[PDB]
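A.B. asks: Submitted below is the structure of interest, expressed as structure tokens.
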Amino acid sequence: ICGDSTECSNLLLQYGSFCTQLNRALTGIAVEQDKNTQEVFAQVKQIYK
Amino acid sequence: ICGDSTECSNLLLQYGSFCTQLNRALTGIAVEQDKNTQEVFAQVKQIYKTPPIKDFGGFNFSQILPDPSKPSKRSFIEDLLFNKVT
Amino acid sequence: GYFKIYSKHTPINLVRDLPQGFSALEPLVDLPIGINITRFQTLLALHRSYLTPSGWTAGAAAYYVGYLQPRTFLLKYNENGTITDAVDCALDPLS
Amino acid sequence: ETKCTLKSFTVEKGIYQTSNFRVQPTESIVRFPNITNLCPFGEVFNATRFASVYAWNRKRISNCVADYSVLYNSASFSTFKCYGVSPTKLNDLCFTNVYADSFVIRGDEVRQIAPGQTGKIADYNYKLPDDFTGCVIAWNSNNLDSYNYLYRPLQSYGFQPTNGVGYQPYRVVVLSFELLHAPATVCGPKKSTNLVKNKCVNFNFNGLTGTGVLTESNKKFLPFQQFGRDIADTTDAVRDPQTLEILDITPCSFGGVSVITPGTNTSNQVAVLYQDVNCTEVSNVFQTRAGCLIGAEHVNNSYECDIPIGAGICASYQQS
Amino acid sequence: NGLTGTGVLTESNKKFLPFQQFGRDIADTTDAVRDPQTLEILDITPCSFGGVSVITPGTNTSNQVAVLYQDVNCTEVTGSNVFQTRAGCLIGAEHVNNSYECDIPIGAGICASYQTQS
Amino acid sequence: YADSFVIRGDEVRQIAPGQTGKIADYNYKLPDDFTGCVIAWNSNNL
Amino acid sequence: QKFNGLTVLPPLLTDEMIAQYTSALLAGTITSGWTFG
Amino acid sequence: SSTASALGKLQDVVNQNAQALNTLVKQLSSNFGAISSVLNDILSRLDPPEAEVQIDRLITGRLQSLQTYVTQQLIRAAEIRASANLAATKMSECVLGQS
Amino acid sequence: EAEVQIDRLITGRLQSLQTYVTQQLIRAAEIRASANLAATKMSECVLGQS
Amino acid sequence: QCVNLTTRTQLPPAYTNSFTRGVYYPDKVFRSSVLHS
Ligand SMILES: *[C@@H]1O[C@H](CO)[C@@H](O[C@@H]2O[C@H](CO)[C@@H](O)[C@H](O)[C@H]2NC(C)=O)[C@H](O)[C@H]1NC(C)=O
Ligand SMILES: *[C@@H]1O[C@H](CO)[C@@H](O[C@@H]2O[C@H](CO)[C@@H](O)[C@H](O)[C@H]2NC(C)=O)[C@H](O)[C@H]1NC(C)=O
Ligand SMILES: *[C@@H]1O[C@H](CO)[C@@H](O)[C@H](O)[C@H]1NC(C)=O
Ligand SMILES: *[C@@H]1O[C@H](CO)[C@@H](O)[C@H](O)[C@H]1NC(C)=O
Ligand SMILES: *[C@@H]1O[C@H](CO)[C@@H](O)[C@H](O)[C@H]1NC(C)=O
Ligand SMILES: *[C@@H]1O[C@H](CO)[C@@H](O)[C@H](O)[C@H]1NC(C)=O
Ligand SMILES: *[C@@H]1O[C@H](CO)[C@@H](O)[C@H](O)[C@H]1NC(C)=O
Ligand SMILES: *[C@@H]1O[C@H](CO)[C@@H](O)[C@H](O)[C@H]1NC(C)=O
Ligand SMILES: *[C@@H]1O[C@H](CO)[C@@H](O)[C@H](O)[C@H]1NC(C)=O
Ligand SMILES: *[C@@H]1O[C@H](CO)[C@@H](O)[C@H](O)[C@H]1NC(C)=O
Ligand SMILES: *[C@@H]1O[C@H](CO)[C@@H](O)[C@H](O)[C@H]1NC(C)=O
Ligand SMILES: *[C@@H]1O[C@H](CO)[C@@H](O)[C@H](O)[C@H]1NC(C)=O
């Protein structure tokens, strides 16, 4: 939004924790993509030859 | 958003039906929460009971069967579960 | 355009320097002044010497001075109301 | 209400949330600290010798909550005229400083003080700007005055005991304030009332304007703190600024209301559910976990659920 | 000429046509500029940024920390055995040749753990 | 609706929607929205 | 791609580790049938 | 009874709902560009021409915080309904049968 | 006067970022449905016979 | 009055390191068992 400009960054603090909520949402769907692969492929105890 | 303020409530009518929609959406997912529990647990027609003498071949179900001297008549394992979720 | 003073009196048993605990400096006064301040000093109470061979200079004294700065400090309040543990944010990465 | 909400003339069976319910507050209260100061005003009006305009002195008044109605609503001071802000609105406001001039002019030259006309006493003795000097206060006097006060060219004044009107020896005291730039210092008397408890009131505890009930608290502040705050920043406890007593603030009850229709091809009977509220404070009246239910009789049977209320309680049209 | 901004400047192997004053790719931000005096063409790529992550074993266990600087070749950032990986670079962690079950996922195949002893 | 009255030239700014003062608050109050026009001219001759 | 605020994080299992998983699944269903599950 | 956080799937649903309801109330102390975040203090300190301009900054900010909450509860409830359709299939096919 | 112009850019950019994040939550719930089917198809068809 | 005095000595102002000192109550609000930032 602001991009290295401290006049904008103080005006953005009047909007509460919107940015905080936005970062918390995109991290929850990044951790989820690693669990999506762990459930499909890691279905084996040992490595068979 | 207004909280007992008449000149705030007058300005909010300029937005139309933004808040008839939000109460309708939150009521649609509160009725759904009751349909969720009904479909899991109401799978049985009659309320069956276990016989008072328990000759199950040597198998022991006393920790998963209910307890008649207890709050809510929960089982033993059902009380360890309810004393761990805040 | 204000002037706020915060204070505390604490018993101590260390040899010279600052102890390790926490101090809740509660405010004394606030003075509606509006004066523009940029330099200061401290007052000593020297007494007259008399028939003992200028004639001044009581005792021995020392004080510690250190200047604010802005950061963020988090207070883990008590059930009484008291600030007990203070957290500094820009101290280290762990903070 | 339900038909209006659904915009239809026929409703089907169900339970519909149709409006809200709140207890409206009565008899607002305000509670402010105390008035300890009286203000230095003993040293302006009861002083013996007052000067003239050739040596107009000034007296700064600061750091008080003074008054402005014990010299306006009382009327023995012959001159109470000033402009712009009416003297009924000085008690609710205040600047930074208060200054007091004093001079004694006969009555024929008293009339030239109305800013927009600088006087002979005001062009060469006391500088009157284009803005109005705050107030000019004068009263007739014959105790220690009714001669030896000059002004300005240099001429003396004529004072005696048998001098016709217009020449009276008034006592002109001029009040003016400071730019009030920095934090002010001198307001009027603040205002308090008598507090109530245990009913929904509209309160003001030295700044906190909200609504709620005020019950007595058993909590302990630190001796410098004024109010408490919950998590997510809501004021729950305040301190009574006259009695130093901690009072809890809980919001006076709100909720939703809902109507239980068996449908309008069956009946026009209705039960009403006031959600999570005690019927004690606004057919039979039945108290439930879901709020109390008014218009439905609590039978002691068990059937299948037809219209759900909550926490295990249901309802359906049986002739009631 | 008033086109204020921040970044590093390097010599551009791209060319202009002599009527062109600056350049851009996408989203109105300028990439190249012809300076008013030398009339040389210079690239504007911004000086590096990233995110900072911090790996902890739990305060109940210890008070020690490694720090991950995400997506930055750390010749431009302590000093406790830095280790460049694909997911950034680690500062304060000891690279070993063993292999265990994953404890704390760093990324791109690397995990981190606290065992005997830093 | 044509409404006419005589006012000081200082107070020709006082006849406006959302205005406070002496004449706008104690003599003649235009409402807040006020679809309309305000016409004025000098009368030193009369 | 990184332009301005935008980042792409790397996945925790690389493409070599995922291919080593599907080779151990395929070496058990040839050798052992359905007994390894 | 010895090992806690074995119910970690059920604790995360209770924690996430409380996190979202805590953030709805803390957005009431935001200005959103007005002069004060309390609706009674721009009332007691401004005239109804200028108070209408500041209240319309609080309304637009508080209405956006309530629409963000309802949208995130609509997405989150679609994930619970997927998990309750799975527990209703596991009760048919594995409690009342043998799979 | 810069503040009343910056605020027009803030509310427009904060709305373009929310429209992104809302549509990424809806899209990531479609992948989780399809990565749950791929997990069932490996349990019930690679590790067994269906 | 104004009897000047000072001499000259002073050496290097001895430095030190306060660990955790100087936390004043920045308010009047009363919070109960709740970490506040
Ligand atoms: C079935 O299992 C229960 C375990 O839950 C047994 O109950 C325990 O028995 C021991 C005796 O070996 C007692 O010391 C415990 O106090 C019992 N726990 C209870 C009653 O909660 C029970 O004995 C078993 N029943 C049979 C028939 O073997
Ligand atoms: C407060 O007083 C100081 C004077 O000590 C002002 O600060 C600066 O003082 C230096 C001399 O040391 C001058 O050369 C500068 O010009 C002063 N600063 C400025 C901005 O003029 C300071 O300005 C004063 N503060 C106020 C509000 O007047
Ligand atoms: C002193 O002056 C005040 C004016 O405020 C007046 O009310 C009061 O009566 C005076 N005192 C006496 C003893 O006359
Ligand atoms: C305030 O004044 C009242 C008298 O009206 C007195 O009873 C009370 O103790 C006073 N409190 C303080 C804090 O001065
Ligand atoms: C309910 O209404 C329909 C028409 O609206 C009617 O046909 C039906 O008979 C009604 N039910 C009863 C029990 O009368
Ligand atoms: C409901 O309120 C009344 C009023 O005081 C009280 O007597 C009663 O105990 C309350 N009931 C419950 C269940 O709290
Ligand atoms: C239903 O229960 C109540 C319990 O308070 C009991 O008093 C009442 O008699 C019961 N109803 C009938 C019809 O007996
Ligand atoms: C400007 O001056 C510099 C050296 O001072 C040199 O490039 C040249 O003389 C001028 N460049 C122009 C006019 O583009
Ligand atoms: C520390 O962690 C262990 C396991 O990680 C746990 O059992 C213990 O309760 C924790 N706290 C203390 C004080 O040891
Ligand atoms: C990191 O920097 C070094 C020298 O600064 C360079 O040799 C190396 O190729 C760089 N790594 C990457 C991935 O660019
Ligand atoms: C770890 O492996 C690298 C690469 O094979 C090697 O250079 C290094 O010596 C090894 N470390 C130890 C302790 O053997
Ligand atoms: C000492 O103080 C006097 C004034 O009393 C002054 O003239 C003189 O320069 C000072 N000397 C020193 C070393 O301070």
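Residues displayed in chain B correspond, in order, to Swiss-Prot positions 742-827.
Looks like electron microscopy, 3.1 Å, at least that's what the header says.
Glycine is no exception: its Cβ is also placed from the backbone N, Cα and C atoms.
Checked Swiss-Prot, it gives:
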- B:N764 to K: In strain: Omicron/BA.1, Omicron/BA.2, Omicron/BA.2.12.1, Omicron/BA.2.75, Omicron/BA.4, Omicron/BA.5, Omicron/BQ.1.1, Omicron/XBB.1.5, Omicron/EG.5.1 (VARIANT)
- B:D796 to Y: In strain: 19B/501Y, Omicron/BA.1, Omicron/BA.2, Omicron/BA.2.12.1, Omicron/BA.2.75, Omicron/BA.4, Omicron/BA.5, Omicron/BQ.1.1, Omicron/XBB.1.5, Omicron/EG.5.1 (VARIANT)
- B:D796 to H: In strain: B.1.1.318 (VARIANT)
A.B. asks: Cα of B:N764 (variant position) to Cα of B:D796 (variant position): how many Å, rounded?
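C.D. replies: With the alpha carbons as reference points, the distance is 55 Å.
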A.B. asks: Same-chain residues six or more away whose CB lies under 8 A from the CB of B:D796 (variant position)?
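C.D. replies: The list for B:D796 (variant position) is empty, so the answer is none.
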A.B. asks: Using DSSP and three states only, what is B:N764 (variant position)?
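C.D. replies: DSSP call for B:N764 (variant position): helix.
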A.B. asks: Near the Cβ of B:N764 (variant position), how many other Cβ atoms are there if near means within 10 Å?
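C.D. replies: The answer is 12.
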